[PDB]
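Participant: Let me begin by handing over the structure; questions about it come next.
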Amino acid sequence: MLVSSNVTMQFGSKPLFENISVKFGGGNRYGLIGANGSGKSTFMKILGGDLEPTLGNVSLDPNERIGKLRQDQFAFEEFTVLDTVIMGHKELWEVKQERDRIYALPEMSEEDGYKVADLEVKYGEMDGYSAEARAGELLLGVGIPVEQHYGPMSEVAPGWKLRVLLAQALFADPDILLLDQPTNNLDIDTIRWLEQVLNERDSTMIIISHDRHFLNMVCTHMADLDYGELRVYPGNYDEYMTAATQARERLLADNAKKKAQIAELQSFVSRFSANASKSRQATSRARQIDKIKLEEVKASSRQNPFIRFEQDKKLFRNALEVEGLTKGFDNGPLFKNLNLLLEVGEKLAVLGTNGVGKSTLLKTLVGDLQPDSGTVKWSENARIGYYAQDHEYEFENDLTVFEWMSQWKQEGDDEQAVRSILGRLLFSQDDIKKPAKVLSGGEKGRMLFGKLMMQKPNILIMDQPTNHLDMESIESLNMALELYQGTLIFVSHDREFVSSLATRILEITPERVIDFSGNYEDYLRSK
Amino acid sequence: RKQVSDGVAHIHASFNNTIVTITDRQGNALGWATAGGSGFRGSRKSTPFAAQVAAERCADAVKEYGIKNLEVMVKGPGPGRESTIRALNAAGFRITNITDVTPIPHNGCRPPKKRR
Amino acid sequence: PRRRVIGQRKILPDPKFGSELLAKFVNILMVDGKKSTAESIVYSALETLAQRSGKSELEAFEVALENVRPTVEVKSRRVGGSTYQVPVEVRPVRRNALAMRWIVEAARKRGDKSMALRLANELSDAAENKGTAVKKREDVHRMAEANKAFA
Amino acid sequence: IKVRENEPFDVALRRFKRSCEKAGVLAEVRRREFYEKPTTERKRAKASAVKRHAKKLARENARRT
RNA sequence: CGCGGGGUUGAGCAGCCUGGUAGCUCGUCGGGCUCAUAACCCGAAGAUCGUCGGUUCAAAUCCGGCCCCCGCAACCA
RNA sequence: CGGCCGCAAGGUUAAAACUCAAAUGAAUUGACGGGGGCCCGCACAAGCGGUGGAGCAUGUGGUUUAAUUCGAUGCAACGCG
RNA sequence: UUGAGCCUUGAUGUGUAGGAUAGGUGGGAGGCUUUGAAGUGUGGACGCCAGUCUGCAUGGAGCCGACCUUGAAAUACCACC
RNA sequence: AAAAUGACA
Ligand SMILES: Nc1ncnc2c1ncn2[C@@H]1O[C@H](COP(=O)(O)OP(=O)(O)OP(=O)(O)O)[C@@H](O)[C@H]1O
Ligand SMILES: Nc1ncnc2c1ncn2[C@@H]1O[C@H](COP(=O)(O)OP(=O)(O)OP(=O)(O)O)[C@@H](O)[C@H]1O
Ligand SMILES: [Mg+2]
Ligand SMILES: [Mg+2]
Ligand SMILES: [Mg+2]
Ligand SMILES: [Mg+2]
Ligand SMILES: [Mg+2]
Ligand code: NA
Ligand code: NA
């Protein structure tokens, strides 16, 4: 049982969560919710002990091996598939890396003799003789075959990168703290595989997912972290909603019951005050008016970022007009022809299962990857905005939020129209100076949306926009896209996003690439 | 579970909705499926085709029980009255017989008037 | 229409090949009363199509047209206040006319070069269930089997 | 209403038990009692049935057929 | 001249709730439908957020001053 | 209004001043029906090409001017005398 | 009837590479088989559905272990859980 | 499903 004892963290110049304290322990699964930019992952890091709070104590469990999953599914790309899982267990991986300084150091000393003698013994205690024996079998159990065990992590579809990062946490695991497990959106078959895996085995878990249906099917508690603290509601998700909405309308009602019971007391005190026969009575409640002390109402951390995509120059005839791609990496080409046209339409929501190659199809279309042989071409007036599936090459080189957002823009004043597009999407003066390389998830995605809003492109490629969004930014982006008058593509795996606005849906399969049934509701109905 | 091998299929067809309940001979429901629950909200659930989908879906969620002989009991008016019986034979179920259980009161409670 | 019946309009067979199917195809894509160009485009779009397909006319065109024609098309059936559309079976005389109409509508797009290359590339890609013209037979089928709730 | 015909049907065709009760009472007893609408719709019911006898008795016409 | 509440488009109202989008319902105008008017469909117009100053990159919002309107109080032997 | 009856709602008996040259019944011919039936016309349906958006010619409303001559102004006036 | 704690007994458990559903701890290489076997026919229960498994008579006394692909060594057994 | 109205001679 791990306990938080008055934990506070101050990033920038305003405390994130003020003096929180709650007990975690047992076969329950405290999934926690919160708007992006407000605790959540930072609290998870505090619980894991990687980062210490400014005030409070972790009050750690003695040696119970907190097993964690990170938010980033791309932070591991050089360590091999069989390396990440074995690196998941710290005291084994560290000893292995230190013992690797034997064959690489041709000089050995007297102390180094003792150290090599005892580190091998520690390795034997930590089961280094079966460290790689216990990892490959788990990797095959999750559903990663042998052929890609020694291959680099770079050549893996992210739906399987997550499949391996989950297995990285499966080494004698009580107290597993899982960060955003979806994103790089799983098909849905992988999601149900996840849910059965998670709710079959018994352990103490902490989920942070944004998927309402997944959280309903998995968790039993909800450790919401919204206003200033972490308040836990026993409920899956539809009990938590009707608890945290009713208990807030009750706050407003019990505050209006004071705000309106002060009013008529003040009416009495204002009418019968100078009257000699009732002044002693007016002054009797003029002092009970000021002893009421109504309870304050805080501000919710969830907000709707106002995002709106314009059009720099309107192209007319048609945009894409691709004939034959036949792109391949190692196996037989993931697709062969894919001849299609755009006609300045809307979306054509590319989709499939994990590992088909929709992201590499979009890469070929946007031109950073060229096909084996074929032609794509765009209109001579086409301006392309790109939202990559993974965006780590962008948030680098240690710029402030202001500097990153100002490195864009065509002809705009430095003080407004660039510090205004930031404030239209949940940013303030205390946040326009923090480094770009430190924002978290949905905030980085929102920065990408802002750069798109300022570049004002005709064609939006927008690989997977709904990855880290707030579930309140998801519908804001939905409205922005359906009010956008340009051309776009996107490969989101969400159901009622493609179902919300798609018109030219294009499914992709290892054999048959279907295209344009209609609303995609008719597509799923015909299928 | 319990592998019920001889059951009943109560079809309650109405003007608006067609609802199918499959039960054992003791009247203990195993699974059910309606016309409107199959994505046919509105006037479409009052279609004979929606009953066909409802009956075929009610074949599932009870296929594990291994029911082989059915005793269908139709009830009420509506267009999804006949097209649903033919949808039970199309799922392999063997209808032993057909019966109609429709309440015809002997001038009992006064009926409504609410149409003009 | 109202009282009488119309037999048919006698259309002369195509000059180059004795086909009544090709002659109607020329007229459908013919525009602004100029049959001289339409026959020039079709004849050019067939010789450069036959050489790809390897045979002169039938698998070049008749096969390229038999795979683009529909079977079921949709229409509206307002009866007494209704608002639903229905799918209905099409008669064999309208299948070819619909097929030729769909090809040219899907071939007037794809703007790269003259119509001769625009159409020949359209027919060759439509001869293997691949082109954008042969796509329309799939949408019209999806709209014909995804609303079968009314018949 | 019941049809057993144990072995050989494979097909309902129970119109004989469909044209007995289902049409009449069930779709009539929903409303329209009024205690005197039936007594006047009945007067109109075979004020026209006897009218057919006049048409039955109107067989004596030439019509040049 | 003592205490409160307000001033946002032609009218009635939000947004001020802890600062980053001037909006709702009636109404006005120009078309369409009609024999014609209403109803209905499409498109559009406007305001110094009372005025004057103040920190703020940015104010309808936060602060100060003034004007206008609507209410209340100005007690008992 | 008065009398009688009634717990009450009201019932019953029953006027006048003033005002109009009409009110009404059955039937006939038309017209009309968001009444019924039959039939026709590019009327709809199936198609092809347009107007309404842009520039310009022209006619008409308004508005203006000393005068902006008069007439035509649903379909059936508005490339009209 | 359903929980939790204890005692006793019996069942109980793969890979990546296999003759094989190998818990370690390593002790050891010779026990185990006829107080009836090798294998034959009869099936319970479990079952990353291939197999363990045990009631069972008869048939009558061979099998195992070692080498071996392997991270590990094999119900050759036992103790400790 | 919705369909209101048209001063006199
Ligand atoms: N090291 C840091 N220094 C300063 N500010 C930070 C730092 N890390 C994060 N922040 C900011 O403070 C907040 C804490 O971010 P955090 O990682 O906790 O977000 P999160 O709520 O988990 O987000 P998401 O839901 O997108 O995962 C964010 O608003 C972020 O911009
Ligand atoms: N650089 C690469 N080298 C080798 N194989 C690759 C490479 N990039 C992708 N692949 C392979 O191509 C397939 C699809 O890759 P891709 O990144 O397009 O996935 P995806 O279908 O978009 O899935 P997701 O976005 O959910 O990860 C996978 O089998 C993946 O292993
Ligand atoms: Mg009522
Ligand atoms: Mg009368
Ligand atoms: Mg014009
Ligand atoms: Mg004139
Ligand atoms: Mg009136
Ligand atoms: Na985070
Ligand atoms: Na992808």
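To match Swiss-Prot, the residue numbers of chain C are left as they are there, and the shown ones run 2-152.
Even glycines carry a Cβ here, placed using N, Cα and C.
As listed in Swiss-Prot for this protein:
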type    : residues              : note
MUTAGEN : C:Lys36 to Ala or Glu : Defective in ribosome assembly
MUTAGEN : C:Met116 to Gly       : Significantly decreases affinity for its own mRNA
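Explain the structural surroundings of these features, please.
Facilitator: The Cβ of C:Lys36 (mutagenesis position) has 11 other Cβ atoms within 10 Å, all protein chains considered.
In the three-state DSSP assignment, the secondary structure recorded for C:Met116 (mutagenesis position) is helix. Cβ-based neighbour count (10 Å, all protein chains) for C:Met116 (mutagenesis position) stands at 19.
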Participant: Taking the Cα atoms as reference points, how far is C:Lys36 (mutagenesis position) from C:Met116 (mutagenesis position) in Å?
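Facilitator: Their Cα atoms are separated by 14 Å.
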Participant: Let me know the DSSP-derived helix, strand or coil state of C:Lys36 (mutagenesis position), please.
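Facilitator: C:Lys36 (mutagenesis position) sits in a helix per DSSP.
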